[PDB]
Amino acid sequence: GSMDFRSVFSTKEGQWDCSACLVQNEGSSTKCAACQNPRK
Amino acid sequence: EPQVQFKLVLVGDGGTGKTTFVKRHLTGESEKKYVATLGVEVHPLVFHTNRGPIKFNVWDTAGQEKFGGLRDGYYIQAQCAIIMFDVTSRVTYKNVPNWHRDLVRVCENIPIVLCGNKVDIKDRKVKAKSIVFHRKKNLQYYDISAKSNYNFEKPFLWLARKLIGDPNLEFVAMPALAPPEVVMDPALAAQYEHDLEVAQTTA
Ligand SMILES: Nc1nc2c(ncn2[C@@H]2O[C@H](COP(=O)(O)OP(=O)(O)O)[C@@H](O)[C@H]2O)c(=O)[nH]1
Ligand SMILES: [Mg+2]
Ligand SMILES: [Zn+2]
């Protein structure tokens, strides 16, 4: 009931989603660890 | 705002039906992304669970698997995998350990589902007794037919349960799937389901 993702799920602080391949990357990375696309 | 999502790598020999399979999910096909640096199509597949939506971002090759291993970037940050073979081609089943080795080498103990595709075809060569005889611990197996949507949701539900750590997780509705191109014969499905159950329980 209260285990719904909207209530309990959150992403790491500063995390960014690669616009090219959707991999989730560290705030400290300038480029995607998988496909090398640069952070926006 | 944030949405639960996982990178899923779909691997297995060329011609086993990987691309046909991922494409059954209609919205994943219309929203797919082409990754030029790696020659990959990433299909964002949403499934609606009793706890909300989850997205499997499925990595489908552009055929390079025919010419040796895939590059590391294909595997990097994978959170789960499907290994596919073709139940009409014993060679594709014999290569399963090789894909499994490559996966663990880069991704260690991520959850993996093994899928035997094309079970709609009557002249089946890799049968349940052989698949169960070679069953690997933690390597969950399903019969699938991409072309008929047969068992489409099962690999994803099993992985979701493992990733979330919730054995009671359910899909509340099926995704919108491309209409079946071939009929999965009901008598054949019932036989294969029986053969699997027998192999899994027989002493
Ligand atoms: N009868 C049957 N044919 C399939 C199925 N899935 C794929 N095929 C065919 O197998 C061939 C290779 O399919 P493809 O998706 O390109 O395989 P991939 O190389 O692993 O991506 C194609 O002719 C498909 O039409 C299935 O479930 N049943
Ligand atoms: Mg393909
Ligand atoms: Zn990327």
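Chain B is numbered as in Swiss-Prot, which gives 6-208 for the residues shown.
Header lists the method as X-ray crystallography, 1.8 Å.
Backbone N, Cα and C define each Cβ position, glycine as well.
Here is what Swiss-Prot says about this protein:
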| type | residues | note |
| --- | --- | --- |
| BINDING | B:18-25, B:36-42, B:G68, B:122-125, B:150-152 | GTP binding site |
| MUTAGEN | B:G19 to V | Blocks DNA replication; when associated with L-69 |
| MUTAGEN | B:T24 to N | Has low binding affinity for GTP and GDP. Decreases nuclear import of proteins and RNA. Stabilizes the interaction with RCC1. No effect on nuclear location during interphase. Loss of activity in triggering microtubule assembly at mitotic chromosomes |
| MUTAGEN | B:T24 to L | Has low binding affinity for GTP and GDP. Almost completely abolishes interaction with BIRC5 |
| MUTAGEN | B:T25 to A | Minor effect on the interaction with the alpha phosphate group of bound GTP |
| MUTAGEN | B:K37 to Q | Mimics acetylation; enhances the nuclear export of RELA/p65 |
| MUTAGEN | B:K37 to R | Decreased acetylation |
| MUTAGEN | B:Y39 to A | Abolishes steric hindrance that traps the essential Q-69 in an unreactive position, and causes slow GTP hydrolysis in wild-type. Loss of one hydrogen bond with the gamma phosphate group of bound GTP |
| MUTAGEN | B:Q69 to N | Unable to hydrolyze GTP. Increases binding to BIRC5 and promotes exaggerated spindle formation |
| MUTAGEN | B:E70 to A | Strongly decreases the relase of bound GDP |
| MUTAGEN | B:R76 to E | Probable loss of interaction with NUTF2. Loss of transport to the nucleus |
| MUTAGEN | B:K134 to Q | Loss of normal mitotic chromosome segregation and defective mitotic spindle orientation |
| MUTAGEN | B:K134 to R | Loss of normal mitotic chromosome segregation and formation of sister chromatid bridges |
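Feature map: Swiss-Prot annotations on the structure.
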residue: B:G19; record: mutagenesis position; DSSP class: coil
residue: B:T24; record: mutagenesis position; DSSP class: helix
residue: B:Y39; record: mutagenesis position; DSSP class: strand
residue: B:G68; record: GTP binding site; DSSP class: coil
residue: B:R76; record: mutagenesis position; DSSP class: coil
residue: B:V124; record: GTP binding site; DSSP class: coil
residue: B:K134; record: mutagenesis position; DSSP class: helix
Nearest recorded site to B:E70 (mutagenesis position) by CA-CA distance, among recorded positions B:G19, B:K37, B:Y39, B:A151: B:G19
Of B:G19, B:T25, B:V40, chain A-adjacent recorded positions (C-beta under 8 angstroms): B:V40
B:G68 (GTP binding site) to B:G19 (mutagenesis position) - Cα separation in whole Å: 7
Neighbour count (Cβ, 10 Å) for B:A151 (GTP binding site): 27
B:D18 (GTP binding site) CB neighbourhood, other CB atoms within 10 A: 21
Other CB atoms within 10 A, centred on B:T25 (mutagenesis position): 16
Close-lying recorded positions around ligand 1 among B:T25, B:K37, B:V124, where CB distance stays under 6 Å: B:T25
Listed recorded positions adjacent to ligand 2, that is, members of B:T21, B:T24, B:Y39 whose C-beta is under 6 A away: B:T24
For the recorded positions B:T21, B:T24, B:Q69, the one whose C-beta sees the most other C-beta atoms within 10 angstroms: B:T21
Sequence-distant neighbours of B:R76 (mutagenesis position) in its chain (C-beta under 8 A, six or more apart): B:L43
Rounded Cα-Cα span from B:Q69 (mutagenesis position) to B:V40 (GTP binding site), Å: 14
Whole-number Å value for how far B:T21 (GTP binding site) lies from B:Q69 (mutagenesis position) (Cα to Cα): 13
Within 10 angstroms of B:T25 (mutagenesis position), Cα basis - recorded positions out of B:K37, B:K134, B:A151: B:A151
For B:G19 (mutagenesis position), nearby residues of its own chain (Cβ under 8 Å, 6 or more apart in sequence): B:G68, B:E70, B:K71
